[PDB]
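For reference, the structure discussed in these notes is given below.
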Amino acid sequence: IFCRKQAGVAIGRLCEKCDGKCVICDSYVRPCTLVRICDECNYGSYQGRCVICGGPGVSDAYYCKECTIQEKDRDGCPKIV
Amino acid sequence: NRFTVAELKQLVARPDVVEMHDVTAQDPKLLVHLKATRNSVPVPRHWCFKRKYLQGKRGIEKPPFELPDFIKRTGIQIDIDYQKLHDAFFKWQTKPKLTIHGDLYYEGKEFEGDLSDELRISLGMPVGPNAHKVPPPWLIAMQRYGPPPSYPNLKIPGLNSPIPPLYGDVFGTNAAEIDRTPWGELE
Amino acid sequence: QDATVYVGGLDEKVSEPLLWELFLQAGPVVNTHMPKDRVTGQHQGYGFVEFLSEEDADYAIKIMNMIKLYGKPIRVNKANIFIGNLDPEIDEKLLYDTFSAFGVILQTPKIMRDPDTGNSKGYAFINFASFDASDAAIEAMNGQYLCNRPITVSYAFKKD
Amino acid sequence: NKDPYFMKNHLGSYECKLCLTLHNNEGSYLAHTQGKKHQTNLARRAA
Amino acid sequence: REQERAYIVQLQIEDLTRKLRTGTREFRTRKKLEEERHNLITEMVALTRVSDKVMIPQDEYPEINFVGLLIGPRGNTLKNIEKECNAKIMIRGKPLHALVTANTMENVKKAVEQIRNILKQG
Amino acid sequence: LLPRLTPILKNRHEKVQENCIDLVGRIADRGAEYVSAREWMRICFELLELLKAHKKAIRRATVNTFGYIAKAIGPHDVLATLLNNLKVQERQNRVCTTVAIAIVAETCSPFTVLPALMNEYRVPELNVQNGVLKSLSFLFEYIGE
Amino acid sequence: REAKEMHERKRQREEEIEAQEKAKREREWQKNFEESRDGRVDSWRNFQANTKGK
Amino acid sequence: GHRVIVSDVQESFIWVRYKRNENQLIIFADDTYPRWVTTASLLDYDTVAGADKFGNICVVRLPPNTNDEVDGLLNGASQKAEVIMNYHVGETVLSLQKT
RNA sequence: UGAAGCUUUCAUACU
Ligand SMILES: CO[C@@]1(C)C[C@@](C)(O)[C@H](O)[C@@H](/C=C\C(C)=C\C[C@H]2O[C@@H](C)[C@H](NC(=O)/C=C\[C@@H](C)OC(C)=O)C[C@@H]2C)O1
Ligand SMILES: [Zn+2]
Ligand SMILES: [Zn+2]
Ligand SMILES: [Zn+2]
Ligand SMILES: [Zn+2]
């Protein structure tokens, strides 16, 4: 359900609904590392959209502290397909 | 074209780790060798059980999870003291019985010269005097027949130990015939 | 059974680690066993102490014999008249010698034992030569002060 | 009831030690008592 | 003769229960059929009400359906409290109150506490 | 002021709510002495429902203000009330109560919360021990180090 | 059945008395808790002042 | 003075006692980790500092009471030693000395 | 002493 292709410079975004909860482990405590997404998931009309519900993005997506500790930020683009 | 248990027991350096199903593996020689590594706890033992895991007996009735000694000393059951709760929690903190890495838990594993003051009070024995002879009634047989061969290093007052020894409830002492300070520790 | 010593005459103050702590000076007591009752759920006064060597069990049987533990006649051993509440420190020959002062015994007496331990149950049966010795035992021995145990002698069978 | 097999665990759910069974309420235990398992377990304990 | 009486009394209970269900007017007709069934059961078997008032704060919270919460679906919640407490509970008023009636003051207190707990949760 | 301020907490505008909660938090942090307690307890029990707000801002300010009120009035009474509330309510309110217990235990050291919480595990009922376990789970996840 | 009902009724009356006592006792406990309230708050503030000092 | 500490190429540390009157070398303790020991240093009567081929330093201390007097549980020795320190240095250590 | 598995028309509870 995850895109997981090696990413790049595009910054993942979150919608107003879930702003501030992890994209991997969907958690409500301590954000750590900025989310990067693949270029295909940010191409064209997809730029700036929510990495969970493809809707309008209002904030930067983050991996939680527990995910970065477990290096779950190094597994590829976390855009849900 | 598969080993037998006794045939495979003859090939391996450690035959007591071989089991019934071990001859049915795709590579039993590697399996038995890994079963003998100087570590590596074994499998949870209920893989072949058809009763799955835990459960099994609901017969036993368990009382409410008992609170730790210090917490039960805090007198929780109105004036409440916080400093007592703090100082007591940190200063009165104790370490519970931990278990080794090798040890594993199973469904049936939760069930399987000095005398106390209460036993000396119930037996009718008086306290130790200053300079006199007050032996226990089991010491007369040791003075008559001789010292016990099972514990030759034990000392009793009157026979091997002097009367002025005896202090409180200590009616015996075992006398068996360096730089022990740890290196880096806080002051 | 040879390395283990059967202890009899334990009160409520004695416990399972308490007997091992008291028998530690006699020898290396490896384990202690106390059979629990079914109606009360406690010890019946008789237990066992399994040591490592038989010499330690012999020393514990020769040292802790007829002792007063917890106000009870504790004694260690190698594991128509009815006498109840008798001390386990006495044997059949000792009971025959104690019964010889009142009257003449017809044969050797027998003491009941538990089916689990086999040291002492608590009751015994002894037969006299005539009814005069039984009347003297019911008059004098029925209530006499034994070794820290009040015994009670009674008639096993009587016809009205 | 007064039978020793019926009891209350730490959780508070009822449990029959004779049949090794759990029941939500009193009616389930009484329906279990009339069942084949409790009668056969009492017949085994009758000997 | 007892089984014949039981059969007749059952048929009459089912008749009165039908009259009470088919048809407040519905409560009066149901109560009348329950009383008629009771008279027949009493004939068949032969062949100090302590009352307390619980005020319901409907003037303070007009948005909250306290009557619906106390009665429950088909009256099952009310009947459950009546059965557990051995008390009779009647809602009365526009002020809106529950009249609790039982054989003992203890049964009334238990029922009043259960009603107050449901009102507080509301 | 404060008694004039407490009815505004039920307003449904986001800016009004956030600013009111921040003001009550400042008052509880510095001027705790003037208000008789009981009103603080009512305000915290009302704030309990704002922890489920669907704007991060509201939740952040609510967490801050709850921390201040707990630091002000003391952990004992609020913890007793929170345990009672955890016993009797539906799912979302029980989850918010768990969050509130974790907040109280972090502001006032967990040495003040753990004995009373462990004393509640000694109650003989199911779904009661599971609630204690869920609370311990979220407590450790929330306090971390 | 009548004898069983009578014993059940006696047990029910005892249970009802216990329930009434529990209902009161809770109110008495609340009263003790609230009257003890100002003192407990003062004690917590004193403890906070002492911990800050040390 | 009393004990002997042995370093294995792949196992970490073995504790041995020499029985002076019985003329016996008995193993009474070992570790629960595989370590490629390069060097070792005694810190006191119960503790040993070790180094590794992979660039790590560790300290191991014997538990209280023990026995001392001996006449496997993990296919090893009956008693185990605890690891009280672990550090990666980044380079291979070949000398350790308290001074 | 012990081994209580599998299925549905049950019926009852929790998500
Ligand atoms: C219904 O919509 C969903 C389920 C899906 C969604 C992603 O689309 C939507 O945005 C999302 C938003 C609302 C909810 C309910 C989700 C997240 C929030 O939930 C709340 C119910 C929790 N409450 C707590 O966190 C407890 C404590 C507080 C104060 O926090 C902290 C950090 O202490 C956890 C979380 C903060 O919920
Ligand atoms: Zn992508
Ligand atoms: Zn979205
Ligand atoms: Zn995460
Ligand atoms: Zn049963």
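Using Swiss-Prot numbers, chain B covers 458-534, 564-598, 607-658, 681-693, 703-712, in order.
Per the header of the entry, the method used was electron microscopy, 3.0 Å.
Note that Cβ sites are derived from N, Cα and C of the backbone, with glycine treated the same way.
Residue environment of B:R471 (mutagenesis position) contains 12 other Cβ atoms, counted within 10 Å of its Cβ in all protein chains. Among the mutagenesis experiments that Swiss-Prot reports, B:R471 to K is described with the note: Does not affect methylation by PRMT9.
For the published mutagenesis B:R495 to K, Swiss-Prot gives the following note: Does not affect methylation by PRMT9. In sequence order, the list of same-chain residues 6 or more apart from B:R495 (mutagenesis position) whose Cβ falls under 8 Å from its Cβ is empty.
Where Swiss-Prot documents B:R502 to K as a mutagenesis experiment, the accompanying text is: Does not affect methylation by PRMT9. When Cβ atoms from all protein chains are considered, those within 10 Å of B:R502 (mutagenesis position) total 10, not counting its own. DSSP assigns B:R502 (mutagenesis position) to coil in the three-state reduction, outside any helix or strand.
Annotation for B:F506 (mutagenesis position): no spatial neighbours, criterion Cβ-Cβ under 8 Å with sequence separation of six or more. Looking at Swiss-Prot, the entry for mutagenesis of B:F506 to A says: Does not affect methylation by PRMT9; when associated with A-510.
In Swiss-Prot, the entry for mutagenesis B:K507 to A states: Moderately diminished formation of omega-N monomethylarginine but greatly reduced formation of symmetrical dimethylarginine; when associated with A-509. The structure shown retains the original residue. Cβ contacts within 10 Å of B:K507 (mutagenesis position), excluding its own Cβ and spanning all protein chains shown: 5. Under the three-state DSSP scheme, B:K507 (mutagenesis position) falls in the coil class.
In sequence order, B:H503 constitute the residues six or more apart from B:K509 (mutagenesis position) in its chain with CB-CB distances below 8 Å. For the mutagenesis result B:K509 to R, the note given in Swiss-Prot is Moderately diminished formation of omega-N monomethylarginine but greatly reduced formation of symmetrical dimethylarginine; when associated with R-507. Abolishes formation of omega-N monomethylarginine and formation of symmetrical dimethylarginine; when associated with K-508 and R-507.
Experimental mutagenesis at this site is recorded by Swiss-Prot as B:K509 to A, annotated: Moderately diminished formation of omega-N monomethylarginine but greatly reduced formation of symmetrical dimethylarginine; when associated with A-507.
Cβ neighbours within 10 Å of B:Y510 (mutagenesis position), excluding its own Cβ and spanning all shown chains: 11. One mutagenesis experiment named in Swiss-Prot is B:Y510 to A, and its note says Does not affect methylation by PRMT9; when associated with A-506.
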Q. Is there any among the mutagenesis positions B:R495, B:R502, B:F506, B:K507, B:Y510 whose Cβ is under 8 Å from chain A, and which ones, in sequence order?
A. none
**Q.** C-alpha spacing of B:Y510 (mutagenesis position) relative to B:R471 (mutagenesis position), in angstrom
**A.** 30
Q) How would DSSP class B:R495 (mutagenesis position) in three states? A) coil
